[PDB]
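Here is the structure we will look at, set down as structure tokens.
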Amino acid sequence: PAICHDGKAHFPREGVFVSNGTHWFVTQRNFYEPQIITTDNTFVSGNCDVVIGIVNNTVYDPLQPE
Amino acid sequence: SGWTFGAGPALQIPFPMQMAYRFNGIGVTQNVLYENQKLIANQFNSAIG
Ligand SMILES: *[C@@H]1O[C@H](CO)[C@@H](O[C@@H]2O[C@H](CO)[C@@H](O)[C@H](O)[C@H]2NC(C)=O)[C@H](O)[C@H]1NC(C)=O
Ligand SMILES: *[C@@H]1O[C@H](CO)[C@@H](O)[C@H](O)[C@H]1NC(C)=O
Ligand SMILES: *[C@@H]1O[C@H](CO)[C@@H](O)[C@H](O)[C@H]1NC(C)=O
């Protein structure tokens, strides 16, 4: 249901979270169009202590590298 | 399977995710259900009872 990047939940903007078992992807509802989970594709809500089934994973910062 | 079996092949999906997307259909974001799931479950169970 959500991703816990740094002690803080992450929810899909428009799509679902799926995985190959090694990597976690955010994709559409009707097609398996994987995309790398970035902060532009997810919106923050919560504090990673109330959502059940939340996995840790990581997200990709599009601004930290540069 | 949500509504997926009303269009083509039935596609499995956990019920919390289906309910979150039914919320998303009416203009309330997913986070409401994923942070009040106990409350929604209790209210729905009480209503059904
Ligand atoms: C909610 O679910 C629980 C079990 O998942 C039901 O609990 C049992 O229901 C039977 C059927 O009436 C009773 O005879 C038992 O005494 C119940 N056990 C407990 C520990 O409550 C419960 O009935 C369900 N809720 C409703 C309104 O049916
Ligand atoms: C799943 O996607 C990842 C992308 O990093 C890929 O490396 C992997 O081979 C794919 N399949 C499985 C079974 O992990
Ligand atoms: C996520 O990482 C934190 C930090 O170590 C840890 O306390 C927590 O248990 C992890 N969550 C899961 C689901 O493994």
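Here Swiss-Prot sets the residue numbers for chain A, with the shown residues being 1079-1144 in order.
We read in the header that electron microscopy, 3.3 Å was used to get this structure.
Note: Cβ is positioned from N, Cα and C throughout, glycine not excepted.
Quoted from Swiss-Prot, the note on natural variant A:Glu1092 to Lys is: In strain: Theta/P.3. Spatially close to A:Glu1092 (variant position) yet at least six residues away along the chain are A:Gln1106, judged by Cβ distances under 8 angstroms.
Under its natural variant annotations, Swiss-Prot gives A:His1101 to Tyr the following note: In strain: Theta/P.3. For A:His1101 (variant position), no same-chain residue lying six or more positions away in sequence has a CB closer than 8 A to its CB.
Listed in Swiss-Prot as a natural variant, A:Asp1118 to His is described as follows: In strain: Alpha/B.1.1.7. The Cβ of A:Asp1118 (variant position) lies under 8 Å from the Cβ of A:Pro1140, each of these being in the same chain and 6 or more residues away along the sequence. According to DSSP, A:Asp1118 (variant position) is assigned to coil rather than to any helix or strand.
The variant positions near ligand 2, defined by a Cβ under 6 Å from one of its atoms, are A:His1101, chosen from A:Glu1092, A:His1101, A:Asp1118.
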